[PDB]
Amino acid sequence: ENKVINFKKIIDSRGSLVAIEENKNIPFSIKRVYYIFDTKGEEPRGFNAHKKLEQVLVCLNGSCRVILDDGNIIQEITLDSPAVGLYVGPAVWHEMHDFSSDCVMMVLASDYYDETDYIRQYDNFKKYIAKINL
Amino acid sequence: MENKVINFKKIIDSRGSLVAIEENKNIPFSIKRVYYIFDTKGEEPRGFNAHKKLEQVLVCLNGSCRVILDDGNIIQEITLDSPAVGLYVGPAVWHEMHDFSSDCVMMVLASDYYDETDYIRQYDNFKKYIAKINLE
Ligand SMILES: Cc1cn([C@H]2C[C@H](O)[C@@H](COP(=O)(O)OP(=O)(O)O)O2)c(=O)[nH]c1=O
Ligand SMILES: Cc1cn([C@H]2C[C@H](O)[C@@H](COP(=O)(O)OP(=O)(O)O)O2)c(=O)[nH]c1=O
């Protein structure tokens, strides 16, 4: 798989614009939108996977280093353009690293926040996969 | 505001800050589209129009921007500059975006897909448009 989504960009004298439509340029319906900013420290994040949740990650400013693990393949990608999406399907583990100081990271979700949809142990993540594989 | 301006609950920890918007929860409508303006330049604005059905929430994710709202009746201006603050733009509300900082990133939550046909690009028209509404 290739989980990158290159969004259609509009350009003019004024700037750039990108539009994201649920079930249009993204495979799911948007129920939530969240973002990280004014970041500090050197601790990364993510380190989990969901069971039902489908999301798309967008680095609206600065850049961030993201790693994805479908259980089969691990893909490291550096997000440094707002016209690039990252699709994090269900059962896909993820981590965000190297956040720029000026970074703004945005996530689009298929569902509302649910602490219970978070698999926080890689090992378990892996286990879960197998079972799926079965 | 008691209506137009929204304050989202923001979370601050050792790693940074985080804001979360949930459709028909912290925002009165259903999220359908999400677009964003970035890498801006020049001294010519954006906006200048109204919608008949489209509802939106503007949010300045980085840098700042000056937005003027006009329900026909009253005019309101507000400088957006904190990702935690949302600006509700209901239907029949004319709007304009100004003074985008160089590092500006404006995001916009919309209730529906892009549709040229729901725009009102003419002030006057907006005015007439309005006028009417009142009647009814
Ligand atoms: C991502 C997200 C987080 N939050 C909350 C939960 C946390 O207390 C904080 C986000 O931190 P989070 O990145 O989920 O890390 P952790 O759970 O390890 O603290 O804000 C929401 O309310 N909604 C969301 O959509
Ligand atoms: C806002 C938006 C615009 N667009 C398109 C419509 C236009 O072709 C282009 C520019 O948007 P807009 O700023 O409204 O253009 P202008 O005022 O110069 O006419 O982007 C989409 O495709 N989807 C969207 O969600």
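Method reported for this entry: X-ray crystallography, 2.5 Å.
A Cβ is built for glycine as well, from the same backbone N, Cα and C atoms used for every other residue.
B:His51 to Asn appears in Swiss-Prot as a mutagenesis experiment; the accompanying note says: Retains some catalytic activity. According to DSSP, B:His51 (mutagenesis position) sits within a strand segment. All protein chains shown were included, and the count of other CB atoms within 10 Å of the CB of B:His51 (mutagenesis position) stands at 22.
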